[PDB]
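Encoded as structure tokens, the structure appears first; notes follow it.
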Number of protein chains: 2
Amino acid sequence: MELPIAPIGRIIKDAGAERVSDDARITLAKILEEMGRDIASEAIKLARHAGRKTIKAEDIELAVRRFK
Amino acid sequence: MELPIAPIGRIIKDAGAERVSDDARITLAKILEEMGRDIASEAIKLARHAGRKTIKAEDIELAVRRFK
């Protein structure tokens, strides 16, 4: 797993939860990482289509729109 | 921002990108954090509906299904 867990617990607390179990932190970290990989994989193909090896903010933005 | 940037660059690299700019890292970190907050905010309401103050893995799982 690339994402660390404590920042994910802080996101849930910032939305208002009073208490958070470890299992909820780990599960939301796993789902964000999965979404992250699917968006990155589409952004890579977009950058390739524009003649680039470098992924830029516009490739990510266009890939998130292409999930609908 | 709660999410740190370096782990987000590692997700994009693990999907195969050869190079990643800082702007792409920052933008994907911002979009995951936004998705995280929307899922956490729905999970809080679900936990409340089940008589709990503690957010559990099942509330997160049901909230991700409820975005469709």
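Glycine too: its Cβ is placed from the backbone N, Cα and C atoms.
For reference, Swiss-Prot has these:
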type    : residues           : note
MUTAGEN : B:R10 to S         : Loss of formation of nucleosome-like structures with DNA
MUTAGEN : B:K13 to E, Q or T : Loss of formation of nucleosome-like structures with DNA
MUTAGEN : B:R19 to I, Q or S : Loss of formation of nucleosome-like structures with DNA
MUTAGEN : B:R52 to K         : No effect on formation of nucleosome-like structures with DNA
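Distribution of Swiss-Prot features across the structure.
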residue	record	Cβ within 10 Å
B:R10	mutagenesis position	15
B:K13	mutagenesis position	15
B:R19	mutagenesis position	13
B:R52	mutagenesis position	15
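With B:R52 (mutagenesis position) as the anchor, the candidate mutagenesis positions are B:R10, B:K13, B:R19, and the one with the nearest CA is B:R10. In the three-state DSSP reading, B:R52 (mutagenesis position) counts as coil.
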